[PDB]
Every structure is written in C-alpha cells, then in structure tokens.
There are 2 protein chains.
Amino acid sequence: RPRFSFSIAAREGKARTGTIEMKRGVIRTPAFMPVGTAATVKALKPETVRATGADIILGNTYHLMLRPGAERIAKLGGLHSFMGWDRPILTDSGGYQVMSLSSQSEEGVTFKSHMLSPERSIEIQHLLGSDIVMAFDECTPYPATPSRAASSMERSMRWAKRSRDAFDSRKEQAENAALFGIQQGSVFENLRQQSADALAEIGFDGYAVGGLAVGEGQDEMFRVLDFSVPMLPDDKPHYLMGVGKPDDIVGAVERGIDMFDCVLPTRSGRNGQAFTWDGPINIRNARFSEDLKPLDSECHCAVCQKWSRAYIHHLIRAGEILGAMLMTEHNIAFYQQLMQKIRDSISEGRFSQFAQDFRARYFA
Amino acid sequence: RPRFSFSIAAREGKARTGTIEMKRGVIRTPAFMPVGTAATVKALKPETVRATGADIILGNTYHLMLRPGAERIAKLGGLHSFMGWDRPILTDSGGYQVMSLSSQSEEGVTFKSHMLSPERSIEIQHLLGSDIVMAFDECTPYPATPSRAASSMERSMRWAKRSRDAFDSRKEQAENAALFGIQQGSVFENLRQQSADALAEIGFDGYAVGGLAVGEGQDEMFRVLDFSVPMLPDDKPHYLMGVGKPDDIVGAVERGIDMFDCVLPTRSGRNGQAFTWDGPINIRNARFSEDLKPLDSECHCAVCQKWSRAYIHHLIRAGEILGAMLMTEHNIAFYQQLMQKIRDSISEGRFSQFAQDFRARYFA
Ligand SMILES: [Zn+2]
Ligand SMILES: [Zn+2]
C-alpha cells in the first residue's frame, strides 16, 4: 500500500472522481469526512461510521491537544488505537479554533483554552498519528478586510513552508503520512492566486481551500471557487474545508473539489434535522407523530430499514440518546449516499444531469 | 410456542433456575430485565440490548400513556414494532409512578403529569401489546406505617381481582399475554401473608414482590424476602421489582427470586460508574486517564473487546454520547453475565460457592 497516491478515474467538466490510496486504506473521491472533534464522531461507534460508507474521518489538533492531550494519546498508542478507527484520519492544524474558540506573532500563537506554531502543530499531529496532516495557518475572521486577508494569507504562506520543513524533518511522518497546504486570500482573486502560487512552489500532497463557509453565502462561495480551484495543481486533491450543505457539496464538486468535511449532518441530526432527497425535515414537527414511513423513502441506511419517523420523533422530543444516535447515523449515511451518487454520475458522464435532478427535487 | 410456561430445571436451597416460554421468546431465569422507560433502553439500540444477553425488557404504563400515548402506540402497531424489540416485554402497571412522579379513591387515581384504574391500566397495557402485564396496585411511600401499609395492601388486593377480571375479559390479551400479581404489605410478616393468600386465591401467572428497593437497606430487604418469598406459589415465577445492585440480586436469588429489573446499570453507567468483578469503579477518576485495560478484565462484551478505560474516561469527562453508549452496553452486559453465572452455578449445584466467591472478590 502506498503512502499517498491520488488517481483520477473520470472527469466531467471541472468535476473529477477517483481514489486516494494510503497505508490505512483507500479514499473514494469526491469524499465526505465525518467530523470527530474529540476523538469520537458524536453518538456513533466507529464501526457504524464505517457502515455508513465513510472512508476517512476528521480530527482536530486544537481539541485533542487540550483534551485528552497529544503526548498522552501518543503514550496510549495513537489516535487510531485510542478511538478504534483503523482507517485514514485527517487532522486539522488548529489554526481555525485558535481564532474561533480560544481567548499572535510571526513565530506562532499563544492562547488560553498553551502555544501553537507551525512546528508544534506538525509535532502534535505526528503524536496523534494523523494520516493527512494539515499545514498550520493563521486565520482571520469574516468578513475580513483586504488588509487583514492579505496579511493573514502571506503569514500563512510562510507558515506553510515551515510546516513542510517540520513534516519533512520527521522521517516516520514523511514516510507514512501526507501533508496538505491551505490556500487563503478570502474572496480576493489576486490573493488567492498569490497563495496558490506559493503553495505550489513548496509542493504539497493536496491543497485545501481555506477561509470559506464562514458566513459568505453560497453565491459568493461559488464565485470564489470559480476562480480559486483552477489555480491549484490539477493532479492533486482539492479539499474544501468546512463545507457543507448537500447543495453546497454538489456545486463545489461541479467546480473541482474532491474532499469535504462539516459538522452539519452530525450536529443538526442531534438537533432534529434529517436530510432527505426531498430536502431536510425537522423530525420534531408534530406532522411526524404518526408517520410510519422511514426518515427517507429511498435511503439504504440501517435506521431507515428499521424505525419510523414517528418513533424518532418521539425519541428526539423526549431527549433520548437513541434519538441522537439514529438521526446521526441516518444523516451521515445520507451524506455518504450523496457522495456515492456524485461519484457514479461523474464516472458515467451524467453528473450534470444528476446535479439538475438533485436540485429540482431537493428544493421542490 | 406457548402463551406462558414456567419450568424449573434445577434447584439449590431456595434458589431456582429454569425458563419461561412465551410466544415472543424464551426467558432464562433468574432473569434481569433492562429498563426501557420511554420505549428505549437508554443509549442502546434493541439489537445491542439483545447482544448483551437480555431475553426481556421492561416498559412503563405511566410514562408511555403520557408520551407518546397508549392509543397512539397501538395505532402505530404496538410497542414491539414501535421501538424495534420483537421479544417479550413486561410493563409495570403505573401504580408506583402515579405515587412517585405525579402531582385517590377506591375506583382508582386521578393525577396531573389523567386517570388510572385497574381496568384502565390493563387496557393501556393491552394497547401497548405487553407480554407480561402487571396488576395495578396502590403504592404507599417509604417508610410506611403499619396503617398505611395495610390500607395500601388491602386496596391493592381488591385491585388485583379487578385487574384479573379486566385481563380475562380481553380475549386477545388473555390468549397471548400473561398477568402477574404484586404482593404488598411492606416489612410486616402478617400483611405479606394476607397479601400472598389473596393473590394465590385469585391466581396469577407470576407473583411480584412489591414495596422494596425504596430505601429499606439490604439487611431489611433480605429479612423481608426471608419470610415473604416462601409465601408465594412455588411453581410460579417470583419477580422482585426494582432490584438492584449485583449483591442484592445474588442474595435475592438465594431467597427464591426469579426476575429482576432496575435502572442502576443504565443510569449509573451514564453517570460514570462501571461494574466489574472487583466491584464498581468510577471511570471519571483520574487514575483511569492512561489505563489501557478494558473496563473489566474478564468481561466478554464488545466494549471490553475494543476500547480502553482511558478512552471511556475521556468520553465521559468530555460529556460525549459515545461515553454513555459504551458504559451502558458494558454495564448491561455485565449484569447479563452475572445472571448467566448464577444460572449455571444453580444448574451445577455450586451456587452457594459462587455466591461466596462472588462476594469475597466483589467486596475485597
Ligand atoms: Zn436513512
Ligand atoms: Zn465489558
């Protein structure tokens, strides 16, 4: 098994489908990564995550370095052994949560729930045993000004080189893991270009598009993807961080994105929102109290084979943990079925038709 | 498959082991019934409940009549179909929660979260599709006086006859379900006797011992069981309601009890308490933060095959739903392994030795 091999099997327009082969397994692209912030995909055993079709999950450097601790996880055998997921794990670098959750120099950032630098982030991700390591970046809030966008971007590019060097200095990491760079530059075409050029000069295994899904709206996000994804190396995976709703994912694939992560299916499942091919529904609504149909009429997941809307409605209204478990399994399974339909339609040269058919029914 | 057939395969002293055959399956005795108050055994899929070894679960008339409603559950196909458990279900009658949770004549009780009578309780349990129906009783708080104990007991005996008649008037219920009477009389030998005599004159499929596990302490509970269980028909199952801790169960079996239910393994599992053969542990304690051993070194459950104390410690301290799921599966599996060891040791004529060996290690 190779360290990291991305192969594009089929294209349609800007959309691609294929595989990333890694030592712990194969990732089918376009891929959706369930988020496992605190070494768990919330309310699911790892076997259940796998059963839904997930090939890879996401963990977070910031959360795990605080609880339970990166050195502690390494002493316990690594994140895979710790949480019981033996397939690839991508770890975000911590740059976003340092900004978004905690309370800043060229060397790095100090904060209160600790210090984080490019070199420390890579070391933490090494200690976790991450398969796809993200470069450590400096994030700026939305809506950023041109000055704050450029200044965050250029520092992020200097930090990308430092991340690259720290990764390459760790023999075990360099031989067994992969490293992705993060393109910044907010909604400004020029800065996105300067960012892409700098990352391509350094050379990474994959290229993430950062700085989106922070409140910009789908139109603007698509506008930025329109010019930003062509700037990235075509022969490497393209990862859109933090995205997103099902229609966001379809449109991002139409624009060249290969990888996705977001908390929406897990978080909104626990809140009562279930995704269906006819759009989301809120299972708490009184109209479901005696609905014997499954959450979705076509879904193949174990929840839709076994339980009714009426039962899940009862569980969520009662605050029952099984409600959260079932909603989450169905939502993650729905997302994986979406990615499967995207992959098959690109492979078959009918993704354009699938996207139109998906949107017409989903927004009917 | 028979409606209800209790067969004692082996005895040792007052202890018995055997089977209850019912239309939806066989119940191995002594049996522990996981509690599924709101049509779910908290944080477990029914398949997981079955995987732990449970033959039967407990539901509650009081909770389900309020949410989601007994007529509604019947319209949706019954409790078994609703929650996805196709094996026997025993429903408590609601008499305890009417007292313990809500805010009283010879006819029945009116309360605020509705009315409950012997006839209405049996009808609700019919609507739920319960396999073992409990007679509706009038409970009195602990510590009851001799006057309040006798008055509650005698009314409960009149209500037991009314429960019997309502059950027998419902042909589908009488042909497919079983009916248990509840012995009351608090800690008073004379009243326990009068209660036992009245129930035996009416005739029931099984006999529950009510009015215990309400704060009386194990010594007093055992003292009451010492004279109360011999009063019940020997050839019928003996159900101790609401009990209990593992040592409570062993001592109750030594005194003739065949069936048990309690929220302890589920509720205290979510609170961080895990049962082991060396006694309970609280997994939140800092001493488990780097403990790679399973919750219990001998346990056969899926949790102890896959995850460490250290990981479960992290989950429970983080408030993660998977923490509750794993603790609960292990605790219910531990209880079922206890019942299995009890059944095997009685069958083999070494239960006395097992009880001594269990207590010496569990309280070491
Ligand atoms: Zn489903
Ligand atoms: Zn176990």
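Chain B uses Swiss-Prot numbers throughout; the residues present, in order, are 11-113, 117-126, 133-383.
So this one's X-ray crystallography, 1.7 Å, going by the header.
The backbone N, Cα and C atoms fix where each Cβ goes, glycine too.
Quick look at what Swiss-Prot lists:
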- B:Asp102, B:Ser103, B:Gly104, B:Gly105, B:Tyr106, B:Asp156, B:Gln203, B:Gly230: substrate binding site (BINDING)
- B:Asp102: active site, proton acceptor (ACT_SITE)
- B:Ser103 to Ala: Strongly reduces activity (MUTAGEN)
- B:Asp156 to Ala: Abolishes catalytic activity (MUTAGEN)
- B:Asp280 to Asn: Abolishes catalytic activity (MUTAGEN)
- B:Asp280: active site, nucleophile (ACT_SITE)
- B:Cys318, B:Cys320, B:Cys323, B:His349: Zn(2+) binding site (BINDING)
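Features as recorded by Swiss-Prot, highlighted on the structure.
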{"residue": "B:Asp102", "record": "substrate binding site", "DSSP (3 states)": "strand"}
{"residue": "B:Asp156", "record": "mutagenesis position", "DSSP (3 states)": "coil"}
{"residue": "B:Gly230", "record": "substrate binding site", "DSSP (3 states)": "coil"}
{"residue": "B:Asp280", "record": "mutagenesis position", "DSSP (3 states)": "strand"}
{"residue": "B:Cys320", "record": "Zn(2+) binding site", "DSSP (3 states)": "coil"}
{"residue": "B:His349", "record": "Zn(2+) binding site", "DSSP (3 states)": "helix"}
Fill in the blank from the handout: Students should find that the Cβ of B:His349 (Zn(2+) binding site) has, within 10 Å, a number of other Cβ atoms equal to 27
Problem - Entries of B:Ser103, B:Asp280, B:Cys318 (recorded positions) sitting next to ligand 2, with Cβ under 6 Å as the cut-off - result: B:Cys318
Completion exercise
Of the binding-site residues listed (B:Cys318, B:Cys323), the greatest number of other CB atoms within 10 A surrounds the CB of B:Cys323
Fill in the blank from the handout: Across the recorded positions (B:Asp102, B:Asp156, B:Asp280), the Cβ with the fewest other Cβ atoms inside 10 Å is that of B:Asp280
Handout entry: B:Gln203 (substrate binding site) - helix vs strand vs coil (DSSP)
Key = coil
Fill in the blank from the handout: Distance in Å, whole number, Cα B:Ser126 to Cα B:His133 over 6 unmodelled residues, equals 7
Completion exercise
Per the 10 Å Cα distance test against B:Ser103 (mutagenesis position), the recorded positions B:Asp156, B:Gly230, B:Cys318, B:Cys320 reduce to B:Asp156
Exercise for the section: Enter the number of other CB atoms within 10 angstroms of the CB of B:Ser103 (mutagenesis position). Expected result: 29
Exercise for the section: Between B:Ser113 and B:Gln117 the chain has a hole of 3 residues; just give the Cα distance across it in whole angstrom, please. Expected result: 11
Practice task
Out of B:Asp156, B:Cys318, B:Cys320, B:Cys323, B:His349, give those recorded positions positioned within 10 angstroms of B:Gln203 (substrate binding site), comparing C-alpha atoms, in sequence order.
Solution key: B:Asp156
Completion exercise
Rounded Cα distance in angstrom between B:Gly104 (substrate binding site) and B:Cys320 (Zn(2+) binding site) is 33
